[PDB]
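First the structure, in the form of structure tokens, and then the observations on it.
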4 protein chains.
Amino acid sequence: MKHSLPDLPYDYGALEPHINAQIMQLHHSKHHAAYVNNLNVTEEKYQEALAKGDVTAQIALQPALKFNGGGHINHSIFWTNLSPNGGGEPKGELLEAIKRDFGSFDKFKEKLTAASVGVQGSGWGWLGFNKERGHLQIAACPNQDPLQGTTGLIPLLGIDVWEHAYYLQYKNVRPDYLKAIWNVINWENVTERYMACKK
Amino acid sequence: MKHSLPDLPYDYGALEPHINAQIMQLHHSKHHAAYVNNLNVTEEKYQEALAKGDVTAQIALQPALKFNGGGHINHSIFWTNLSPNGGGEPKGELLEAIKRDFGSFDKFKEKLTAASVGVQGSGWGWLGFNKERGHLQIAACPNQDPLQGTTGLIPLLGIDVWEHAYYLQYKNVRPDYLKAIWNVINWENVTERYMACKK
Amino acid sequence: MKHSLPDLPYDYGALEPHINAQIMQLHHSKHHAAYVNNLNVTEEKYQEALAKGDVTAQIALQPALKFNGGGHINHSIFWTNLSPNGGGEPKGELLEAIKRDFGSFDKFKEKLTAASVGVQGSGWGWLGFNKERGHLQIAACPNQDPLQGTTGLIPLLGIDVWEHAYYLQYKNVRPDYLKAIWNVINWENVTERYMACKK
Amino acid sequence: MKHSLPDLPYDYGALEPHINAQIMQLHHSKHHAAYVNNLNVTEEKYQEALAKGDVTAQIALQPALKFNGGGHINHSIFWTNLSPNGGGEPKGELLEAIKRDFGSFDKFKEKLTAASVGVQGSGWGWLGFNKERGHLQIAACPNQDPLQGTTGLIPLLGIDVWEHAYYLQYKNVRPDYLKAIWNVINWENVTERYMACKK
Ligand SMILES: [Mn+3]
Ligand SMILES: [Mn+3]
Ligand SMILES: [Mn+3]
Ligand SMILES: [Mn+3]
């Protein structure tokens, strides 16, 4: 099927000083590229195993498929969630949905930050949409487990809290990284994902 | 491209009184049949997701593939591991490998029984072969997770400790079920699986 | 400092024909009794490890504590969730909360049944209360993992889908067990647990 | 009981150029210190919960206890596994045990490197001793899960492959970090741990 490393919609240094250029260059051109390359290799092996009816080979390939496939999914959403145009607060029905489900935008900020900072090891903090219940929901995913594939929630905004996402600039202080990322959140993209959920 | 429910190599009541006919009939004609049918349904869904490059659908289908695919793998080995002619002790290279790696046949029995009984919830106890290290190994698998697909060990002898495998006859006393199953272990089949590792 | 096996609030045969007396007698007098006894044994071992500062022993004891501690918690709620007088529909604020969060009582029944039946292996289906969001929530727990300890939800109604809870009467047909248990649900007790959240 | 951050047996820059001083200072004075502080807080909460017979609170505290307790255990072993005196090959019975169980020292190096590099997300690569089987064994542990508490193996040599252990110096190239760490392995300490296993 071939999965490809998507181009960035902005310069590597466009998010400075909140996220420096060296992190962006390494995160995109090294980490994400590795996920896409290993995903294509894994998908080809699974097609061969599925054709043979080799159930053992299919099951043995599941960790690599979820890890590299999730890494591709999560990082491709992550780039669209950020923008040099970003920051501030959302508007329209997204802001009102945040008000109804979390109380206020400031309360939503506190809960997503707490879930992000609270991740033990590598993982992701997500703002998702619960199509069954019809409200917003915050969830944390370990390693590269993708939100929709594992929980059914529709991903709206993701925060990478892998150490490679901040350590070069913020060292061990994960909260400092979380506080700075709010300044480059592309709320236009987050609203477009939310409206796609709505009828 | 079908996986099929294998026929039993013996009558449903051939293992009495150690395992009664109603358990054997239900385990084969109901439980195993459900695993194979759901495995075929799941495999077709995965082929559609794989053809479209839908990574989210591939990851969402992994629990059903592992559960039903493992259930088919585990139970098809299980039927060949039993025989009305079985019981006693193995001979040839199998017995010497057991003594070399476990000390004695009786201690091997105790170690596999302890791992079986120790399963919290549903699972399987396995005697496996480590091709890398070239010795025997005992492992426990949760639910329907298959041995080779999840651990790399080659399955030689498996003990189903799902409650459906003994509850109708032995109720909550799992050790009573474990003591009786040694009387119908098909050491001929276990020897052939062990020799398949050797070359 | 003992945890004790609670007495049943009804006769072992009081739930017939929906759940027969032999299942109730075995589930309470054998399964639950084993959980409480092993919980007390495990709690004493942890006190010794905790007093010595043995972190390795504390971590090694975690599976036994969660399994037997959860087994005690889950089953003691389970007995109070059932009654020979039960069945029908709840009234008061409970019914309005169910309609508000699920649409209707019948759809809530379908959603809890689907989560129950969908458990791969041993586990529990739960109706819980999310104190943070202030609405009802359905969750599934594996093995004996308790609802509040692992998810933070307050347990209101639990459905045991371990095979020992139905196999003697309904064999492999889990949906048949689910359909009959609605006839003895103690909505009075579920209402009291729900009101305990309210204040 | 109080757990304390152990002093380093060497200068922060004593492992240069293989591991630079800034990584060592951050790894010890920030990461490990956080594990010890959170472990003491968690241990105090568990003592209160155990005294009350609060099983739910005990189970809710298990992730924090394993994560911070394991972080303390793993890092306290890690510092003793490294030395400016280190590098080269082991001698005596340790080297012969490596020869018998892995074929050669070079083959052991390849297998431990592969397990380290193969960790998906945060984790550890371990050389352990299997007291039951009486041979050496390589295992990988996720996040801060300690070796002995989770697997029963006695830890001899540990390799931290959390991104905070190498990213400042080696960026995304985990193999470059693994190749350099062999030059500072304290084989004297590893042999002392191995002989403590022997009668
Ligand atoms: Mn990343
Ligand atoms: Mn079975
Ligand atoms: Mn039960
Ligand atoms: Mn570390």
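Heads up, residue numbers simply count up from 1 along the chain you see.
Heads up, header says this was done by X-ray crystallography, 2.0 Å.
Cβ coordinates are placed from backbone N, Cα and C, and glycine is handled just like the others.
Here Swiss-Prot flags B:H27, B:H75, B:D160, B:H164 as Mn(2+) binding site. B:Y35 to F (Swiss-Prot position 58) appears in Swiss-Prot as a mutagenesis experiment; the accompanying note says: Loss of nitration. Enhanced dityrosine formation on peroxynitrite treatment. B:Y35 to A, H, N, V or F (Swiss-Prot position 58) appears in Swiss-Prot as a mutagenesis experiment; the accompanying note says: Reduced enzyme activity.
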Integer Cα-Cα distance in angstrom, B:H164 (Mn(2+) binding site) to B:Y35 (mutagenesis position): 14
Short-range recorded positions relative to chain C, from B:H27, B:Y35, B:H75, B:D160, with Cβ separation under 8 Å: none
DSSP three-state assignment for B:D160 (Mn(2+) binding site): strand
Alpha-carbon spacing, B:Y35 (mutagenesis position) to B:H75 (Mn(2+) binding site), which is rounded to whole Å: 9
Mn(2+) site, defined by B:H27, B:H75, B:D160, B:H164: further same-chain residues with Cβ within 8 Å of the Cβ centre: B:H28, B:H31, B:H32, B:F78, B:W162, B:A165
Least surrounded among the binding-site residues, given as B:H27, B:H75, B:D160, B:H164, when other CB atoms within 10 Å are counted: B:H164
